[PDB]
Amino acid sequence: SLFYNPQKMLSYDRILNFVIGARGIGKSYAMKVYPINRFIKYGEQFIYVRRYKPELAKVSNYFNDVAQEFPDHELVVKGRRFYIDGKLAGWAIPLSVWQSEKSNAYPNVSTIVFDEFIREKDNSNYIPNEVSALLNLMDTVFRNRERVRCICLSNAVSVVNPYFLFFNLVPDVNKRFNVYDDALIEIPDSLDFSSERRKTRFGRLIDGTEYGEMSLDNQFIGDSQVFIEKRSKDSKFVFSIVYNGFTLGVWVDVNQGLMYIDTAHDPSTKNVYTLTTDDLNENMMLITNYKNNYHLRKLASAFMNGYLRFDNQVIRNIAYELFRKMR
Amino acid sequence: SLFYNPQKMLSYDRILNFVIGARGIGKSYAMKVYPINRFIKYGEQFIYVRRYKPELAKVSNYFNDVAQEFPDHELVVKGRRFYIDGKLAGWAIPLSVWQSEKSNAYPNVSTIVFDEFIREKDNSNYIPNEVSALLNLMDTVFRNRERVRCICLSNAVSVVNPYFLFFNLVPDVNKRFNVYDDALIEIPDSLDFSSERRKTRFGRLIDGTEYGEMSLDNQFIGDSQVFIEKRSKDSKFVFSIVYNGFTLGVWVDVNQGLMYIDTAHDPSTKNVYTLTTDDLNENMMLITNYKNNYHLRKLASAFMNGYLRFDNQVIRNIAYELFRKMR
Amino acid sequence: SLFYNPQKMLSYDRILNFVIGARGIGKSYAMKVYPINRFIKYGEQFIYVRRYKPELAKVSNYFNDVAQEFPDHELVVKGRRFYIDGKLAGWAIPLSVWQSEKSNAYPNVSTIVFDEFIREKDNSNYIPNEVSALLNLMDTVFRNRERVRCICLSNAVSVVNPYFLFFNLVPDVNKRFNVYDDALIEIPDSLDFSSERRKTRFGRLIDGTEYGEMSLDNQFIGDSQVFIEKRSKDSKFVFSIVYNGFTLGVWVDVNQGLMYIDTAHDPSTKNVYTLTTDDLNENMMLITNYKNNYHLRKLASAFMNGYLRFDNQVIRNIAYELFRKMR
Amino acid sequence: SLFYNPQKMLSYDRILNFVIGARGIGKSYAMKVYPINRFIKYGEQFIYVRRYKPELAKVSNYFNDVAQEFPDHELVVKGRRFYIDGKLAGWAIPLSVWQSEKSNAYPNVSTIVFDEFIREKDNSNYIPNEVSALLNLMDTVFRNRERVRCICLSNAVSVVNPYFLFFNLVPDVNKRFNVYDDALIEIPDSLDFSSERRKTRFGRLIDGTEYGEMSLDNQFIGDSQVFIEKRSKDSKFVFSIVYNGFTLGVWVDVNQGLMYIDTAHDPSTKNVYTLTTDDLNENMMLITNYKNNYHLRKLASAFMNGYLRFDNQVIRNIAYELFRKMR
Amino acid sequence: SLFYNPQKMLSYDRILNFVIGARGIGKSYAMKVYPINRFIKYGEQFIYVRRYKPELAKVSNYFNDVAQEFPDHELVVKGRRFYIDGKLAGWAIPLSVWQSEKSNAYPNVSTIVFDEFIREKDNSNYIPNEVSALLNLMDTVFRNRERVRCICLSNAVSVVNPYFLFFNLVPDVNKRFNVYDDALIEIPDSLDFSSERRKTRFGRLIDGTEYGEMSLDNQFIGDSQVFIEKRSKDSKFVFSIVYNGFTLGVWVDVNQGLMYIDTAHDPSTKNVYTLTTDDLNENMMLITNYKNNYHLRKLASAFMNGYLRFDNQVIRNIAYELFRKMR
Ligand SMILES: Nc1ncnc2c1ncn2[C@@H]1O[C@H](COP(=O)(O)OP(=O)(O)OP(O)(O)=S)[C@@H](O)[C@H]1O
Ligand SMILES: Nc1ncnc2c1ncn2[C@@H]1O[C@H](COP(=O)(O)OP(=O)(O)OP(O)(O)=S)[C@@H](O)[C@H]1O
Ligand SMILES: Nc1ncnc2c1ncn2[C@@H]1O[C@H](COP(=O)(O)OP(=O)(O)OP(O)(O)=S)[C@@H](O)[C@H]1O
Ligand SMILES: [Mg+2]
Ligand SMILES: [Mg+2]
Ligand SMILES: [Mg+2]
């Protein structure tokens, strides 16, 4: 039948599953045809979350088109109310319109799906405190923790969303499913998706020119800050510096005379330095602004040239801000 | 002659036309007539995007100035929706919520019936990457390669907006048309320019001399952004200043000594200078505040003098911004 | 009389009505009444024009104070709607919001209405492209050759303002009215101001004592920067600069050896000091805060001493602003 | 008694009523009882005045605490307007939105009330020439002569004020009312000082410590800043300064070098110096780059020593800010 | 004891209340439970005082536990307010804006809530005269002190802060209950986080992640501000200084080359240093920052290395700041 069925991501037993990164043409129908069926089978109530209030008028549609699947049950949709057997089965909620839903009747639900969670192509429009609210949302509208499902379908090709900014996820393009103790990021039908888009440019060559626009192909490309060098030695080393309560050693090597800055503490503890007296101690000395720079003339020249290398991007940023303060 | 004349625009028949000029001077007249002409031919309904929502509460009189074009049949508005003899005419919405629209069926489109797509000196209105927003709009008004023909229409001619140089849309003041695969750059006849500007000279003499200023001249002729003297020559590559991710270099031609800022490459592997740490890696060298004025002594002096010359407008803008950064 | 009516001013029929200062002369309510009379007797629509959107309370602040003076006619206030004798002809017009203007069809308004024209010590966030904005509005409404008038009044006598400077008008207290090829200027009388000053002094001693204060003088006579010395002379020419639009040319007189500043410029290949590259070209020269001071120490020491006299008021203004920039 | 009593305050009944002292002792409530007594029995309309937008929005609550005073009448705030007995009784107008509001309706005005006309522990957050905006208000309200009042209320005696310094008044700390033909300066009674202070002490003992805190005394008896040394002597002077439109003389003592800054400005061709660029005369000299340090060495050292002595509070402060601007 | 009991704090029932050094798990839990229950049983209004504007969105997320203690009370978040059972409970405002909202009088406030009056291990930028502004608020809202309290919670144990120095407090952190006439200082037992956090985590892991908010971890950790030894020496002093109204006298012990910073300083003819004009008087001597080193080279050197000593861990604050004034 259909290539993709959410049965795998449901049976994974993971509390949090994220079907994010595809069109949703088959996906949304796939996991919208099941919940009404679970209601009819085991009285299992269901909630869909639209991104915001005006989307309530866009959710009444599907009950009509699912007619072929649901012949023998009376189908009614009344704003938020979902009526099957002339009875309440599901509820659709906006994120900002939440107050009236706090006292609303949600006896037992194990599904909350976010669709179009990001306002697509607004000026990064933010819904106030999405996840700071969502924590109490999950613990409140749902009954318990045993068998609770918090899912997010996506249509936008999002390298990250503010929800991810909170949870701080680290997925990969390779792993179709990204499973953890709690969470699971799923990238749907990646090849077919791409193929499913290919064919539409055959239906319209001007859409071929539109695809040729680097904007369409650059949302498949992520951008961020990147590391510089990941280096270490196996030989002698001399200096030591500390800043903002964090210590950075200095490594040297005679072979090519190279110079690295890697984590190294010397209980011998000579010439330990800071830029600012917020890290004062009887051992360290408040460095003169630039004379100590000339003392570390080799370090200065290594910064000017390529002779300075490091083993982290975090060490990169700390060292770089120190360099900016150095002059 | 007399008015705005879309005959050549319709004639050369790009699937996507691109015209500019005539601020309020019928740049919207003929193009609001044309959808009703398609309706008298009994074609398809049109789509009207708006920049924002308040702009909608007053604009229900969209057919007032086309009655004197076509007094014959019924051209009215029931409210938000436009009706010609009672049949649906225009799908009329601002930008904010097109995503909620994009799952609806849109089988009938005729033409693009919006103007002031981009306003001069107006980016607070703008939405980030709205060029791809128009891409989503077009693909959600596409069913095949037919039924659609598009126009852009800015009040004046500029060469700095992302769309142009993204498509290398280059205006020509000697010739009316500039032709590409699908993109045209045009303006009404220079003879029609003479006729209509002379018509404005007639009557309100103050409204004529206000056109005598370049203030009202540039709105319709579009002579803008060509500010610095600019040339090019065959000198040798000497220096290159990697700034914010650019391979900018300097040609120095001693015969008739001037510095030309054209872009090129040689395997110099030296003399490449960076003014930021983000553009620095382990094969180029960093330069602090003053040392640019000394190592690029030729650059500094030729900038202070009139001896510095330029090649391209984008290079001119980024170089002046750099000249602001260098202190 | 009590409240002068501007028909004698309107007699000349130039579109621009530059009335300045006149705190409390009743130009406000005269320009309220006049379009009402025009609509009543002929049928011409009217629009109350301000600069910004946020003011909505001016539904009642404009129309109540002038509602009663009409003896035997009907008026209706419907928010942004104004009705005279059951005829809808009046609405509020914001300038900061230009976009709604470019959608709205123009009501046939004989004269645009505007007082509080000048900004006195505002936050300086006025409308950019201000004179261009007024030109765009004038072109937008009545694109035909039918003539349209405008009335604009300033709270206090600011001798130079962006539009006044822009169209190179010049003020003259001695002659109340002023006429050019396409311009009309006007100044308030002194008899009415004297009468009102006696009214305040005899009425209450608070404003009787406040009359001797500077601010009340400014409310009638409009104290400006004219007080500083302002003369020119026919001495020999010495030096020349260009500053963001004005080509200052400075003369020197050995007799008493002072220095004079005039807008007259000597066409000469001598070095011209440009403070900003926005005036850079082949022959001008860019200079920074040190060497301009070192080579124009003549000018600077002459300025701190009593050794400068300016030809024109705008010359004084631009010279002082430039000196502030240099400081 | 404990309540704030305005009987002797109205005993003179002048329009400029600077009411000082008794921080937060219900003087503002005693005000609030007044415009009710005026409007209800007479129909006159009142004006509420405060600097900034938060105090514009929540003025209803400041009227809500009035909903207990007059039971029979109806007191409702619609929008940001006060309705007493179902009729419009007053308006609350902020200052910063001032110019546009100059054209507000004043069919009749009773009292323009402004708490905290002195700034409270802030950083120069005075609307520049706030006095100009206030006096423009009184000018605009002055169309209906009879019974106009402009009440301004504060909480501490302070010659550190644009107001008192601007009107060149000499306040007193013991004369219960410093009166002129137009204005009043009120220091509250003595018995109620003790009454409220014992009230604070009895209610709580850290309130007694506040009674030991000099801040409470300043908010009760006022800071005249008389503490800084002050004297004068017949001895002559060397230099002469003008700052912020005020002359200034530097008396020099024959013996002991006790420098005086008394206002002894003899009209002389002697050298006179300023620092603010607004001060320029044909007779006097400007000073820059710390030349004044090399001219008045003895004054600089004398202030850096205990030698200097200031004749007047206005003189003393003005010298302070001049020193602040010097560096 | 597993649960902190705010009964312990209100058993001593002092008006001035400082709950400091809490871990903010059980202390925050109980403190959150306290006030709404107190109002519900009796009735009270509360103010949620905070630092700045960016934290205005944090207040809307506060009832994650209290509603759990109220299975039958519905607390609805209305923007920046809370409604208990549909009734406006109190209000939440950033502290600094209160100065603008200074003069507003509120009916009868019982508990004045504040959190983290001391902000530890950060920038900790504090507006000048914060304590004076807080006392201004206290004076503003109070006439009758019948059972009114000002409660503040901070998660730090430290005697160096604006408030303790302001009130001349000397609480010893080793103990757990120091008292003043109307103030109380306590340190809650650290073992209070357990039964609040790892019980609800030991239940289920997804519950432990439900705890979260990612901010409890900052408060739980504790740090000691002591850097070097604090001692007093029996060798006599040489120089003395006065800073921001806080005196100081530097002592020297030639043996072992030490210097001490005991505040106890002997007045004599030797006039002290000063750094700002306000602090200056008719007897003391003031110096510029550069000549400060040329007076106390030994102070300079003791700031370079670790020669200088201290007498109290709070003194190190004044020393650090005055060092920064040296620049
Ligand atoms: N075929 C035409 N017949 C008559 N007038 C025309 C014709 N074409 C253009 N015009 C002129 O165009 C004016 C109205 O054109 P508009 O629709 O305003 O064009 P526009 O440039 O879009 O200006 P805006 O900003 O859209 S209102 C009329 O008042 C005429 O002066
Ligand atoms: N038709 C009228 N009926 C009655 N009073 C009028 C009329 N026209 C003007 N006035 C008077 O004009 C006086 C001045 O009010 P405004 O009309 O606001 O003056 P204004 O000239 O706009 O002041 P400026 O120049 O804008 S600062 C008022 O006191 C009115 O009584
Ligand atoms: N008749 C009254 N008797 C006693 N206290 C009163 C009375 N009327 C008001 N108050 C109280 O006075 C206090 C301060 O209110 P305000 O009227 O604003 O004081 P104020 O004198 O105006 O000083 P500010 O700076 O305006 S708050 C409040 O606590 C009121 O409850
Ligand atoms: Mg148009
Ligand atoms: Mg006016
Ligand atoms: Mg008050």
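Residues displayed in chain B correspond, in order, to Swiss-Prot positions 4-330.
So how was this one determined? The header says electron microscopy, 4.1 Å.
Backbone N, Cα and C atoms are what each Cβ position is placed from, and that goes for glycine too.
In Swiss-Prot this protein carries:
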- B:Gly24, B:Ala25, B:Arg26, B:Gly27, B:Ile28, B:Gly29, B:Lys30, B:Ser31: ATP binding site (BINDING)
- B:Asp118 to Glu: Complete loss of DNA packaging activity (MUTAGEN)
- B:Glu119 to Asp: Complete loss of DNA packaging activity (MUTAGEN)
- B:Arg122 to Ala: Complete loss of DNA packaging. No effect on ATPase activity (MUTAGEN)
- B:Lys124 to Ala: 2.5 fold reduced DNA packaging. No effect on ATPase activity (MUTAGEN)
- B:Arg146 to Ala or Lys: Complete loss of DNA packaging (MUTAGEN)
- B:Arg327 to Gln: Decreased packaging (MUTAGEN)
- B:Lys328 to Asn: Complete loss of packaging (MUTAGEN)
- B:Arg330 to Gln: Decreased packaging (MUTAGEN)
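Counting other Cβ atoms within 10 Å of each Cβ, the lowest count among the recorded positions B:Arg26, B:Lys30, B:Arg146, B:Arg327 belongs to B:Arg327. Listed recorded positions: B:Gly24, B:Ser31, B:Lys328. Those with a CB under 8 Å from a CB in chain C: none. The most densely surrounded of the mutagenesis positions B:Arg122, B:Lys124, B:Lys328, B:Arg330 is B:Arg122 (count of other Cβ atoms within 10 A of its Cβ).
Spatially, by CA atoms, the mutagenesis positions B:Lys124, B:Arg146, B:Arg327 include one closest to B:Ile28 (ATP binding site), and that is B:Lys124.
In this structure, the C-alpha atom of B:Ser31 (ATP binding site) lies 9 angstrom from that of B:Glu119 (mutagenesis position). Between the CA atoms of B:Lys328 (mutagenesis position) and B:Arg26 (ATP binding site) there is a gap of 36 Å, rounded to the nearest whole number. The local packing around B:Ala25 (ATP binding site), expressed as other Cβ atoms within 10 Å of its Cβ over all shown chains, amounts to 24. Under the DSSP three-state reduction, B:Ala25 (ATP binding site) is assigned to coil, being neither helix nor strand. Taking B:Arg26, B:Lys124, B:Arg146 as the recorded positions under consideration, the smallest Cα distance to B:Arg327 (mutagenesis position) is found for B:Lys124. Among the recorded positions B:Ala25, B:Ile28, B:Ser31, B:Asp118, B:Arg146, B:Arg327, the residues whose Cβ lies under 6 Å from any atom of ligand 4 are, in sequence order, B:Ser31, B:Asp118. Other than the site residues B:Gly24, B:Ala25, B:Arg26, B:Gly27, B:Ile28, B:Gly29, B:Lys30, B:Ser31, same-chain residues with C-beta atoms no more than 8 angstroms from the centre of those residues' C-beta atoms, the ATP site, are B:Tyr7, B:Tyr32, B:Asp118, B:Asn158. Its Cβ placed at the centre, B:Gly27 (ATP binding site) has 20 other Cβ atoms within 10 Å. In the shown protein chains, 21 other C-beta atoms lie within 10 A of the C-beta of B:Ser31 (ATP binding site). Counting only the Cα atoms, the space from B:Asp118 (mutagenesis position) to B:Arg330 (mutagenesis position) is about 42 angstrom. If you check the mutagenesis positions B:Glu119, B:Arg146, B:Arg330 against B:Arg26 (ATP binding site), the ones with a Cα inside 10 Å of its Cα are B:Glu119. Counting only residues at least six positions away in the same chain, the Cβ atoms of B:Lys30, B:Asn158, B:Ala159, B:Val160, B:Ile190, B:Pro191, B:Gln222, B:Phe223, B:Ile224, B:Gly225 sit under 8 Å from the Cβ of B:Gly24 (ATP binding site). For the pair formed by B:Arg146 (mutagenesis position) and B:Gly29 (ATP binding site), distance between Cα atoms is given as 30 Å, rounded to the nearest Å. Proximity of the recorded positions B:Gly24, B:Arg122, B:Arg146, B:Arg327, B:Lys328, B:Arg330 to ligand 1, judged by a Cβ distance under 6 angstroms to any of its atoms, singles out none of them. Under the DSSP three-state reduction, B:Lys328 (mutagenesis position) is assigned to helix.
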